[PDB]
Structure formats: C-alpha cells, structure tokens
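Have a look at the structure below, then the notes.
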Amino acid sequence: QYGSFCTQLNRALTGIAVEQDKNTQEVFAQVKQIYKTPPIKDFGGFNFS
Amino acid sequence: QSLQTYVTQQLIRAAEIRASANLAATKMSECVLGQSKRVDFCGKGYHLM
Amino acid sequence: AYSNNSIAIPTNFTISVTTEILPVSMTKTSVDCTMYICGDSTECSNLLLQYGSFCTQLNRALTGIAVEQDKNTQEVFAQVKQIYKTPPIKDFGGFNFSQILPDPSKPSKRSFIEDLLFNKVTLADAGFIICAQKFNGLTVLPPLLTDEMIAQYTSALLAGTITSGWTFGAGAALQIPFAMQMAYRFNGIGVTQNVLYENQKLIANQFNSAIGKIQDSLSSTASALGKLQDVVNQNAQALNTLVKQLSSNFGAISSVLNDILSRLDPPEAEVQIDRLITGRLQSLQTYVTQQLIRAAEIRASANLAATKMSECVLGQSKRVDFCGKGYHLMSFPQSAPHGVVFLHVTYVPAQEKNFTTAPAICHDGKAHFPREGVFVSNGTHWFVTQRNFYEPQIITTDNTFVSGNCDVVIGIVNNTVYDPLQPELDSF
Amino acid sequence: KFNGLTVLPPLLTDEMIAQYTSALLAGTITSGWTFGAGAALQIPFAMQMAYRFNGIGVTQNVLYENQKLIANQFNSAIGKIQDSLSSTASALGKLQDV
Amino acid sequence: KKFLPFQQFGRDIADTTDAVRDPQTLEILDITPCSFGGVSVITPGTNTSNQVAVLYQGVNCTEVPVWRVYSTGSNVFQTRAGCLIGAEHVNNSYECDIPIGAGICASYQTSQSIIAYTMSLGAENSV
Ligand SMILES: *[C@@H]1O[C@H](CO)[C@@H](O[C@H]2O[C@H](CO)[C@@H](O)[C@H](O)[C@@H]2O)[C@H](O)[C@H]1NC(C)=O
Ligand SMILES: *[C@@H]1O[C@H](CO)[C@@H](O)[C@H](O)[C@H]1NC(C)=O
Ligand SMILES: *[C@@H]1O[C@H](CO)[C@@H](O)[C@H](O)[C@H]1NC(C)=O
Ligand SMILES: *[C@@H]1O[C@H](CO)[C@@H](O)[C@H](O)[C@H]1NC(C)=O
Ligand SMILES: *[C@@H]1O[C@H](CO)[C@@H](O)[C@H](O)[C@H]1NC(C)=O
Ligand SMILES: *[C@@H]1O[C@H](CO)[C@@H](O)[C@H](O)[C@H]1NC(C)=O
Ligand SMILES: *[C@@H]1O[C@H](CO)[C@@H](O)[C@H](O)[C@H]1NC(C)=O
Ligand SMILES: *[C@@H]1O[C@H](CO)[C@@H](O)[C@H](O)[C@H]1NC(C)=O
C-alpha cells in the first residue's frame, strides 16, 4: 500500500553498480592492441625489471 | 526509513568516486601517453615521464 | 620490432574529423505544495499548518536549481561580445564549409547538421517540457535563451574562427587568409609549413570527404545521441512517478480525500487525513532530493563543456586526447537540444618505413648533433630529416652544431659534413 | 550475506587489468609517445630521452655525455621506491579508507 | 473521442480522468482543469522607487482578474511567459537588466517608468 518505493531503491542501486564498471573501463582501456617487449633487454643502460 | 538513508549516502559517495575516476583518466591520458607542461600536474619538478 | 639502431618515420598523412556530445542543462520545474498534498479541501489545510516551513524549503530548493540552469547555458555559449558574420564571397582556398554555416532559407536560421540533430531527438511523452501546466500543482518554466538566440551565438563563433583565427579570443579580430592560418596550425604541431603549400588541394579534398561521411553517419544511425536522450527520459520518468503516487492508500481507508470526508465524522476523518498527508509529504521530499543530485551531475558536465569551448575552439590545444584523438588542428561547435556538439579536426600519420639511425657524427675529431631533426641512412648515405614527415636533406654546417670531441658518445659514426663556404672559397 | 545483502563480482578480473597495464608499459618504453596518436613507431631509448630533455629546455648535448650517471640515478631511485613500499604500511591510506 | 457502447469514463497515462459520458443524453465531454499559477513582482530597489510590475506566469490574460488595482492597470501585455501588468512595451533592444524569460527582459528607465524589451546579444560586426 506504500506505492513504488522499493522499485526506486532497486533502480538507484543498480545504476551505481553499472557506473563502477564504466569507471574502470574508462581509466584502463585506452589502448587498442596488446604490445610486448622483445626478449633482448638492451634499453641503453636503464632497468625496468 | 533506514533503507532510504542508506541509499542516499551511497549516492553521494558514488558521485565523489566518479570525480576521482575522471581525474585518474585525465592523468593517464596526459602524463603517460605524452609529456606535460602543466606545473605540478605530474609531480614536483620538470616532467620527464 | 625494437632495436637500438632502428627508427620508423611516416611518409603520408590523413585528416580526420570526429564528434563529441555533451549535455549542458535540463528542464526547469516548479511545484505547489499545498495544492499537491491536498487541493480544494480547507479542512486538510488546517491540519497541514502544523508542520511549519517544509513547503518553503522545497520551493527554495527548486528555485535554486532553476536559476543554476540558465547560469550554465550562459557560461557555455556566451563567450563573444560581438556578433561577427561571414562575407558573401566564399573563396576559402578550396575548403567547403557549406554544411555548417547558416541557411537563411528557414524560419529558424540553422544549418544542415543542426537540423539533423534537432530531428533525431524525440520525446515519448507529449507536452512535458502556449500552454504549460501539469495536472496537480506542477509547472514547467521556459528557458531564458530561446533556441533562436543560441544559433546566433554559434554562427558568430564559427564566422570569427574561420575569418580571424585565434586572435578574436584575445582582443580585436584580425583577418588573415585561410591557407596561411592552416600553415600556422601545422607549424604548431612540429611539421614545417611548406608541407601544406605543396599539398593543399589533397588536404582540402580529405576535409570535404570527412564532412560528408559525418553527415551520413548522423543521418543513418539512430543511437548517436543517447547521452542527450536519456536526460529527457529520466526527467519524464521522475515526473510520471510523482504524479502516480497520488493513488495510493498509505494505510488509510481510501485514496480520495472527498470520500473520507463525506463518509466519517471529523473526530475520525482526522486520523486518516493525517496518514495521507504524511505519505504525500514523504514523496515530495524524495523527489526534490533526487533532483538536487541530478543537478550536481549536470553542472559538472556543463563546466567541462565550457572548458572545451574555451580551449579547443578559441585556440589550439597541446593536451593529449583533450580535443580528439591525434594531433589537434581545429574545432567547430554546433547546438543541439539541451546540449552541444563539437567537431574536432585532427592529423594522423601513415605510411611508415624502416631506417637505421645514429645519435651523432664524428667528422674531424668533433661531434656534430642535429639542430632540429634526426639523422637517418637509406642504406649507403646519411641524411638529416624532420621527425614527423620523411623529407631528407644534405648534412651541412647550417643544420648541425658542434660540442666537444667524439670519444664519449655511445654509438657515433664517421661521415663528412659539407661546408657551404668551402666551395664558395674554393671556386673563388 | 543474510537478509539480501548480495555483492556482485566485477566485470574485469584482476588478471586482465594487469595485462592492460603491461601493454601500456611496453608501448611506452618501445615507441615513445607516438602510439597514443596512431600506429606505434619504434625508436631507441637513449634518443627518446634526448627528445624529452630537449623538450624541457635543456640541450640534448647534455644527455649523451652523461648517460650512465643518469642511468645509475634512475636505478637507485627505483630501488628506494621498492624499499619505501616494502617497509611502511600507512602509504595506501587513501585506498584503505574507501 | 469514440467510446464503445459499454464504456463510461476515460483515463490518461497517469490514470487521471479526462473524458466522461453524460448519463441522460449519450454524448462525450472532455474535461480540462481551470487555470492556476504563481505571481511574480518585478521591482527596482526601494531605494529608487516604490513602483512595481506584476507577472502572472502561464496564464492567458483574457481572465486575469479572477489588491485588484494591478489587474487592469495601464496595460495588459501578453508574452510567452505570461501576462505582464504595469510595464510598457518599447521597440528598442538593450542589454538584459532583470530577466523575465523566453527572451524578454525588463528595466527601469525614462517621468520614469518600467519598460520591457527583447534582450540584445551584442553589436554587429563584419570583418
Ligand atoms: C636490474 O635490476 C636487477 C634487480 O635485482 C639486477 O639484476 C639482479 O638479478 C638478481 C635478482 O633478480 C640478483 O641476484 C643480481 O645480483 C642482480 O642484482 C640488475 O641490476 C638489473 N638486471 C639486469 C639483468 O641487469
Ligand atoms: C645495438 O647496439 C649493440 C651495441 O654494440 C650492437 O651490438 C647491436 O648490433 C645494435 N643493434 C643492432 C640491430 O645491430
Ligand atoms: C598519400 O596518400 C594519397 C591518397 O590518400 C596518395 O594519392 C598519395 O600518393 C600518397 N603520397 C605519396 C607520396 O604517394
Ligand atoms: C560544398 O558541398 C556541397 C555538398 O555537395 C556542394 O553542393 C557545394 O557545391 C560545395 N561548395 C561549392 C563551392 O561547390
Ligand atoms: C622494419 O623491420 C622489421 C624487421 O624485419 C619488420 O618486421 C618491420 O615490418 C619493418 N617495418 C615496416 C614498417 O615494415
Ligand atoms: C638510397 O640508397 C640507394 C642504395 O644504394 C643509393 O643508391 C641512393 O643513392 C640512396 N639515395 C640517394 C638520394 O642517393
Ligand atoms: C671511423 O670510425 C671507426 C669506428 O668504427 C674508428 O675506429 C675510426 O678511428 C674512425 N676514423 C678515424 C679516421 O679515426
Ligand atoms: C515596433 O515597430 C513596428 C513597425 O516596424 C510597429 O508595428 C510596432 O507596433 C512597434 N512596437 C511598439 C511596441 O511600438
């Protein structure tokens, strides 16, 4: 008899849940391919190990 | 009433986190994929990488 | 294919145009409190008078949001204090701006793409934005800037940009031929300018084709403007549920106030009317809170749009991926219902090759470094080129400089540097 | 989870995010900034650092004649970062608080 | 509207009745709520003058009357934002002073008075 309160609450929480995935994708997925380094680590004297 | 309070506070926190995520995306775009001239945006000093 | 004496340099380029869509504002709305909760019933009003200033708070909140909307619109669009206009002659060096400039053949002087954008957005509900008044104390207010004034601002910005460059954002507009302005724009991203004058009509053709494909992609696909559409959707849905909450019981006997009044005595109808007013008050408060949060989101988006208008359009940006993907050249604005659309024109290389490289050249016990560019070798000879477009030149003393002897640099090769004065003195 | 407090799993596992990050690192150290504007173009590392030096206003001359000093300083700084993370626990506060 | 023989009422998207059938003679009547809105007072500060203008927003002022003096006082000017009373329509265009809406602004100027005009975006210039 109180109307449509629960549907509103569920809708809000679902919106938040999707927004999280949007955030992560926007931050990390900025590259189109998957590069990799050669097995010969001749980088001029620096270290990235 | 308890549920209403909970969902409201969650919405506000989600907005804050979204702001942080946008800042992180901008930093990734500008400090990593390039070289920046904005002062103190990518660390104290003159930015190299 | 990494290696420590190998580089790849492009040989051709491509001009690309992309779109970006941002919301700016939403619908202003006002609500009457005493009429929504219980209208036309005086008895109820006397009961309502026992809660104080709730309705005043609700009205103040909604008014604040309503004003902030107009503030947003003026921040985004009104950034020029004169109304420029393009001349009647269209000698722009080969570029063809016919599809973004105004068309006086319409009641509202909008361009072709603006018409497409205004026809793609459709609102399911009818008459929820001369009549504007909803069923129960709900009203929508008209915005301060009609849709015919925004078009004038956009036209002014476009005309200024294509007739004066970026100088109209720092002072008084100074004219300049378009080809030379584009030459400066290339010079800004590290490519010499004689690369434009010798490849001009190719660039013009690429730009025209890009605009054509934009027209097609807008006129065919339907899901381009989702960001602008869902705003309308959310607003309609919230208003709908507000109105729909008037047919619930909340625990009372009936949802119609007149039936409670005309079936019981005043010592009992009170205990029912109290339940009803409590429920409706709670519904109103929920509505206003949600509206405040959405307004915050839209304000953030409007600030971003204002920054993009200031930096991509009125100038040329160096920030990476801020003004589109590639190397920024320029941008153009367009209006759309409740938002703005930017077209970014950018530069991308193509046709890369393979060469061997070296950091320096020991000529005569001296180390020569390149002033601006890089050393390359096509297999038997050594040239010096610019980093963003393959164009080799002889190695002379005018494009290199000397520093010290050549027993400290790692990977220095021998070769001869030709002296321009040497033949002038020897032939003399 | 007892009266309806369910928690959902994220769409991207922790083994995909690491792969994305490794891709970014490899691109950066093998191609410079060229891979963020088009196709990745290769260039030795010393020459890329020379370009960056020239970018901040110092002549590239300065790098080629002090290469190993810079290499040593960079390595030592990385080592110090590793130690500082391995020692103290209050470094990641901003995350834990969430 | 074309009811079926056995139907009586008519409802809307939000479940609000908007059509009825007369029981004694079988005909269809459409229902429309009668007008309402807020009242707005446009005033320069009391430091300057004690004169004001009134805006009835969202009302076609063929029925404004239903203080009364500012119900037929010195004009009834119709604008897309409502009916404006107490202010005089000019033809010039200046910068906005007090925002009324839908492109109409108002100000206090010359024997003084309150004027309502269409705001101007700026000067015109050809390069
Ligand atoms: C990069 O740093 C590593 C860090 O250890 C060094 O190589 C180490 O290799 C093992 C540990 O993996 C250790 O026992 C050695 O004594 C080295 O410290 C080195 O400075 C450098 N790596 C290479 C391959 O040169
Ligand atoms: C890279 O430099 C080393 C150092 O002498 C050299 O041996 C090697 O041949 C160079 N790279 C290639 C592809 O030759
Ligand atoms: C660059 O591309 C165009 C077509 O996009 C082509 O006609 C032209 O020949 C190319 N440049 C060179 C040097 O071949
Ligand atoms: C610009 O493009 C339109 C679209 O095809 C074309 O009709 C027009 O002629 C072009 N401009 C000029 C000056 O030809
Ligand atoms: C450069 O040489 C490598 C080594 O074979 C090759 O894989 C690569 O394709 C060459 N570059 C181009 C642009 O073809
Ligand atoms: C390019 O390499 C070939 C290969 O021997 C050489 O004959 C030619 O001279 C080089 N380019 C120029 C401009 O000499
Ligand atoms: C030429 O370069 C070589 C290195 O391969 C070096 O040994 C030689 O001394 C240089 N030429 C002269 C005349 O020294
Ligand atoms: C403005 O001028 C027009 C003539 O161009 C006239 O018809 C109109 O009545 C004038 N408006 C006012 C408010 O005087």
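Sequence positions for chain D are given in Swiss-Prot numbering; the residues included correspond to 854-951, in order.
So how was this one determined? The header says electron microscopy, 3.2 Å.
Placement of Cβ uses the backbone N, Cα and C atoms for every residue, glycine included.
Feature list (source: Swiss-Prot):
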VARIANT   D:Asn856 to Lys  In strain: Omicron/BA.1
VARIANT   D:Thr859 to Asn  In strain: Lambda/C.37
VARIANT   D:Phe888 to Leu  In strain: Eta/B.1.525
VARIANT   D:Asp950 to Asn  In strain: Delta/B.1.617.2, Mu/B.1.621
Close-lying variant positions around ligand 7 among D:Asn856, D:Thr859, D:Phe888, D:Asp950, where CB distance stays under 6 Å: none
D:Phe888 (variant position), number of other Cβ atoms within 10 Å: 21
Spatially closest candidate among D:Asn856, D:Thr859, D:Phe888, the listed variant positions, to D:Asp950 (variant position) (Cα to Cα): D:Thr859
DSSP three-state assignment (helix, strand or coil) for D:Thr859 (variant position): coil
Alpha-carbon spacing, D:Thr859 (variant position) to D:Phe888 (variant position), which is rounded to whole Å: 42
Rounded inter-Cα distance in Å - D:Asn856 (variant position), D:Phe888 (variant position): 50
For D:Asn856 (variant position), the number of other Cβ atoms found within 10 Å of its own Cβ: 4
Neighbour tally for D:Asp950 (variant position), based on other Cβ positions within 10 Å of its Cβ: 6
DSSP state at D:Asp950 (variant position), helix/strand/coil: helix
Around the Cβ of D:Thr859 (variant position), the count of other Cβ atoms that are within 10 Å: 5
